[PDB]
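Comments concern the structure below.
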Amino acid sequence: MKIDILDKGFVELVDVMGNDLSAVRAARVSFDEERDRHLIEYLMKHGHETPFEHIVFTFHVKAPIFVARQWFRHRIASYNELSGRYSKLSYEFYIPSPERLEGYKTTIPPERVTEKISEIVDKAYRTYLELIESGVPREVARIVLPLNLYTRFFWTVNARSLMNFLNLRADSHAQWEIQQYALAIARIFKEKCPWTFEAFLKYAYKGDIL
Amino acid sequence: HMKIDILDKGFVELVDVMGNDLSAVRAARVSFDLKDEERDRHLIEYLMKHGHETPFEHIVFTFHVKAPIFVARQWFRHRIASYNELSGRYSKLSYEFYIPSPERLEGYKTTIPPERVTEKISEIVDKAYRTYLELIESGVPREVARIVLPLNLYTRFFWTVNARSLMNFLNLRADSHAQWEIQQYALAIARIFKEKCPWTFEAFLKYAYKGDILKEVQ
Amino acid sequence: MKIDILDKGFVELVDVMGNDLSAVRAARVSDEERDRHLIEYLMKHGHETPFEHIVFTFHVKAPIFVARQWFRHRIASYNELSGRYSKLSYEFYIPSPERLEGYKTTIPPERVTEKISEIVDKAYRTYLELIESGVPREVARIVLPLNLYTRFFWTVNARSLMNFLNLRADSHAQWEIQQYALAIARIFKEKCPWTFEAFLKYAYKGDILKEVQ
Amino acid sequence: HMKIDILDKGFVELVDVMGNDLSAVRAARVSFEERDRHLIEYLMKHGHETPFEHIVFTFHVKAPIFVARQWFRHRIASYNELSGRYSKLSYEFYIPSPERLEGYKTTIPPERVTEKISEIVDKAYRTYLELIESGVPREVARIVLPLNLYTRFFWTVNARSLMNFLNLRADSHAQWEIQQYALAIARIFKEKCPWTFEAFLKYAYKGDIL
Ligand SMILES: Cc1cc2nc3c(=O)[nH]c(=O)nc-3n(C[C@H](O)[C@H](O)[C@H](O)COP(=O)(O)OP(=O)(O)OC[C@H]3O[C@@H](n4cnc5c(N)ncnc54)[C@H](O)[C@@H]3O)c2cc1C
Ligand SMILES: Cc1cc2nc3c(=O)[nH]c(=O)nc-3n(C[C@H](O)[C@H](O)[C@H](O)COP(=O)(O)OP(=O)(O)OC[C@H]3O[C@@H](n4cnc5c(N)ncnc54)[C@H](O)[C@@H]3O)c2cc1C
Ligand SMILES: Cc1cc2nc3c(=O)[nH]c(=O)nc-3n(C[C@H](O)[C@H](O)[C@H](O)COP(=O)(O)OP(=O)(O)OC[C@H]3O[C@@H](n4cnc5c(N)ncnc54)[C@H](O)[C@@H]3O)c2cc1C
Ligand SMILES: Cc1cc2nc3c(=O)[nH]c(=O)nc-3n(C[C@H](O)[C@H](O)[C@H](O)COP(=O)(O)OP(=O)(O)OC[C@H]3O[C@@H](n4cnc5c(N)ncnc54)[C@H](O)[C@@H]3O)c2cc1C
Ligand SMILES: O=c1ccn([C@H]2C[C@H](O)[C@@H](CO)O2)c(=O)[nH]1
Ligand SMILES: O=c1ccn([C@H]2C[C@H](O)[C@@H](CO)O2)c(=O)[nH]1
Ligand SMILES: O=c1ccn([C@H]2C[C@H](O)[C@@H](CO)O2)c(=O)[nH]1
Ligand SMILES: O=c1ccn([C@H]2C[C@H](O)[C@@H](CO)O2)c(=O)[nH]1
């Protein structure tokens, strides 16, 4: 499973441990359908969330730095990211579409905002290459690159923490760009843990957009 | 399926595992993609030797453990993990108790024979258990009645833990300063870890393991 | 501040970093009415991270079965007496007869209390005999019952503390830990009155603290 | 209260502290000079680190985003940062000094690298103001700003986690810029917990520069 997001981003599922029944087993402390599904709803409605910690996902995410900064505020998870100091990058940048501004009364056309963003990114990138060419190390030269530069990371997260992430980020108060990522995370979650996901939406989900 | 017996009635059972040694390699490189055994194994050693531990967080285990409460209290001090335990207030229990073997005391100068210590422990547990049943029979709820049961009562739990936190657990508990009973559990955890992540385990022993027992035992 | 709990337990405040204004400063990243209004605003909209910048240290004396529940709260720091090495006072929680009032028992509540006292005395005497004969503490203590009192230090931030109160200052929690949670709430209220009142009004999910002053 | 200036416009300021060296001693003994100092050394040399969690600091930090991204990887701590979406910013940028490049054979003089960095940040900043003036919301407009933009945050952290931070960041493998911040954090730590700090350097500190 891989879902494209924004202009060059994506969320890709790398691995998953367990499924809905992993939470049921943990709740019953028992290794060895209607009753199991009823238990999942029960746990969710009463806030008995610890059993959901025994379901774990690993994702591979490509996102602009400003999105990644918000995402990385979720401390109850594991992250490994490309190195700005040492890694080869593709040097791609998130350029908002004109539709992103639709809704706001701007004194220049949305298409022109897009163009100005693209221009300043190109200038920053060209300054960066000149610095590199003249022998400035990457860890210094890259500081002139803008916040819409794409990075990549691995994210390992359990279903309880993932639900918190969806509560906060799959919500209209979150920035639109990370909402888009959160929708994709939700889709993958739903595919792998349909009972947990449905119970979550029904009883515990605090956001609006799902 | 891996299940190892511990103490007189305890066990550690593997329930599930996400990933393997290559999960750490992929996370370190940030590449979901190009396998090369010698370079991959070299990267695991490199990470371990230089203390780059975050890639090991992407390997995760779930165990099912049966252990006496005094062991579980030590275990549950490891906060970077997930636990679900039987309820003392509401769950059915089997009411089994850890009775140390006479060999457990061999090593200490005692004024009574080790066999007699074992017997006295068995006796007081039986008395406690019988008092407990009398309380239950007379209508005292379990959450109150169970407080007279001793600390060697067995409980069960699920434990989900990543390999980084697992290595911390082994550093601290697979060690002669840890209580002998929890050492026995830690050796079983190590055996399972070794079986599932042999490269990580070997690199851990070689570069990062701070304890004493796992360099001797196998 | 030290509050007695159960028959021999307590909660004592050791230290506190900050006060209500610590959360205000952290939220603003740098007039009492506007500051109090901000605390209510944060609490009402679920902006909880600023409350992480208020921290408490408590010293708690509680029976092991209560401590086991308490220590499930992972987002906190604990240091407890060593069962293997520490000197203990060997005291035990004996429920009062009133603790059983509410349950139809076939023996009088006073008799339940007595039977508990008896079995703890027997366990404790067996323990002393084991110790006297040279059995090390780390082994001998395993015969002691779960109502043995222990002590610990607990360092915890106000956000995690509010989670603790949501779960433990609540009628679904065991009565014994409810009593501890009420004392924690009293101390919290004394040190962070605005946070506490906003918590009760907008975020508290339990039942007992809306009833009990 | 203590404030140390870092880089060209950054700082680390101590906001508050709970406890001191004796807080760790009290927690280790569970009880409310030579023997106390000896206990701190003992704990440190044997890796008995949990008592140090009962010492807690709050800092106020002003640092460039690229430094903040490294810092915020330390999950065992609490953070509150200025909002890129909603907060007023001062719009200041870290411009490396010519001495920062000394050590590297560059084909342009270090002073010219500094100038080029200043230029591209000015251009990015001016593009940003134009976008703002034309009604583009801040959460979109700010994505063109470079990674050397200064941000501010509150950081609450216990001494155990602070020692892990110093092991990793007060070290020559860490980027030079965050080394400077780590040195200031270490200064403050030393001032408030001298026995802990000395024991840490003696027995546990894994880095080189302290
Ligand atoms: C719409 C929106 C606007 C935002 N604006 C800002 C802003 O302007 N500035 C800013 O700095 N941040 C901002 N954030 C980030 C926000 O403050 C949180 O950092 C982020 O939402 C992660 O939430 P969390 O702490 O619940 O998640 P995690 O860090 O994954 O924590 C998960 C859960 O564990 C608990 N937890 C984890 N660590 C601790 C701890 N140390 N103490 C107590 N409990 C803990 C809490 O229960 C938490 O819910 C914003 C977030 C959103 C959604
Ligand atoms: C031989 C031995 C004797 C012991 N004796 C006692 C005793 O007498 N009394 C007692 O109370 N305990 C005792 N313990 C328990 C010990 O203090 C730790 O609670 C236990 O070893 C868990 O270790 P941890 O904190 O490293 O693991 P975890 O809690 O799993 O944490 C793992 C890592 O995450 C970090 N971490 C997690 N949470 C925090 C935080 N809040 N702040 C900073 N860093 C954090 C640390 O880097 C830590 O190493 C003993 C342990 C051993 C092995
Ligand atoms: C009435 C009652 C009955 C109970 N019965 C049982 C029982 O039968 N068996 C049993 O085992 N336990 C039982 N518990 C304990 C319960 O399962 C929790 O362990 C305990 O309430 C601590 O809650 P917490 O996880 O929110 O707290 P903390 O562990 O302090 O965590 C605080 C917050 O941080 C986040 N967090 C911390 N660590 C993680 C993680 N690893 N993954 C995801 N999120 C995390 C969550 O947002 C959490 O709310 C019971 C608790 C109560 C109150
Ligand atoms: C020189 C240098 C280069 C780096 N390069 C990169 C890079 O290229 N890419 C990249 O992504 N990162 C990089 N990092 C960041 C690094 O991987 C860590 O994210 C960062 O150093 C924080 O370390 P920490 O995990 O020990 O701290 P914290 O996250 O504060 O954790 C403190 C301690 O708690 C424990 N802990 C906390 N959470 C968990 C958990 N979920 N599981 C297990 N244990 C836990 C560990 O014991 C840990 O030491 C680099 C760091 C340095 C110093
Ligand atoms: O919607 C938001 C706004 C801000 N931040 C955090 C991320 C970063 O640390 C800082 C940026 O202002 O605050 C978020 O996580 N989400
Ligand atoms: O020295 C470094 C290099 C990288 N990173 C992390 C921070 C950020 O998330 C990403 C930048 O490459 O990796 C660090 O924390 N420290
Ligand atoms: O009300 C309860 C019941 C159980 N537990 C946890 C504590 C211990 O780990 C185990 C005992 O059943 O479950 C609690 O935390 N609170
Ligand atoms: O070897 C030990 C000794 C003590 N403790 C912790 C467990 C419990 O909370 C308390 C009991 O002494 O201290 C351990 O974890 N390991």
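Count begins at 1; order follows the chain as displayed.
For this deposited structure, the header notes the method as X-ray crystallography, 1.9 Å.
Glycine residues also receive a Cβ, built from the backbone N, Cα and C atoms like all the rest.
Annotated features, as they stand in Swiss-Prot:
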- B:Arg173: active site, involved in ionization of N3 of dUMP, leading to its activation (ACT_SITE)
- B:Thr54, B:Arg77, B:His78, B:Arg79, B:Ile80, B:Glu85, B:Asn162, B:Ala163, B:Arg164, B:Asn168: FAD binding site (BINDING)
- B:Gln74, B:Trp75, B:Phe76, B:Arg77, B:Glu85, B:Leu86, B:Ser87, B:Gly88, B:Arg89, B:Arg146, B:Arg173: dUMP binding site (BINDING)
- B:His52 to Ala (Swiss-Prot position 53): Shows 1.39% of wild-type activity (MUTAGEN)
- B:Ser87 to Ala or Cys (Swiss-Prot position 88): Still catalytically active although shows a large decrease in activity (MUTAGEN)
- B:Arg89 to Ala (Swiss-Prot position 90): Binds dUMP 670-fold weaker than wild-type (MUTAGEN)
- B:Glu143 to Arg (Swiss-Prot position 144): Shows 0.016% of wild-type activity (MUTAGEN)
- B:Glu143 to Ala (Swiss-Prot position 144): Shows 0.113% of wild-type activity (MUTAGEN)
- B:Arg173 to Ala (Swiss-Prot position 174): Still catalytically active although only shows 0.0008% of wild-type activity. Binds dUMP 7300-fold weaker than wild-type (MUTAGEN)
- B:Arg173 to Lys (Swiss-Prot position 174): Loss of catalytic activity (MUTAGEN)
Recorded positions (B:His52, B:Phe76, B:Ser87, B:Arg89, B:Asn162) in Cβ proximity to chain C, threshold under 8 Å: B:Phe76, B:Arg89
Close-lying recorded positions around ligand 2 among B:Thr54, B:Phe76, B:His78, B:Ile80, B:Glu85, B:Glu143, where CB distance stays under 6 Å: B:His78, B:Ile80
B:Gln74 (dUMP binding site) versus B:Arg89 (mutagenesis position) - Cα distance in angstrom: 21
B:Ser87 (mutagenesis position) versus recorded positions B:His78, B:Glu143, B:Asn162 - nearest by Cα: B:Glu143
Entry from the recorded positions list B:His52, B:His78, B:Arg89, B:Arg164, B:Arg173 having the most other CB atoms no farther than 10 A: B:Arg173
Around the Cβ of B:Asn162 (FAD binding site), the count of other Cβ atoms that are within 10 Å: 23
Euclidean distance between Cα atoms of B:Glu85 (dUMP binding site) and B:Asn162 (FAD binding site), Å: 18
Gap-flanking C-alpha distance, B:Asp33-B:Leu34 [2 residues absent from model], angstrom: 6
Of B:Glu85, B:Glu143 (the recorded positions), the residue whose Cβ has the fewest other Cβ atoms within 10 Å: B:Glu143
Of the recorded positions listed as B:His52, B:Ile80, B:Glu143, B:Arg164, B:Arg173, the one whose CA lies nearest the CA of B:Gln74 (dUMP binding site): B:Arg173
Annotated recorded positions B:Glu85, B:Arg89, B:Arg164, B:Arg173, filtered by Cβ under 6 Å to ligand 7: B:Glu85, B:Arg89
In sequence order, those recorded positions of B:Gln74, B:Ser87, B:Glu143, B:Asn162 whose CB lies under 6 Å from ligand 8: B:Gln74
Recorded positions: B:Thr54, B:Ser87 - member with fewest neighbouring CB atoms within 10 Å: B:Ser87
All-chain count of other Cβ atoms within 10 Å of B:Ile80 (FAD binding site): 16
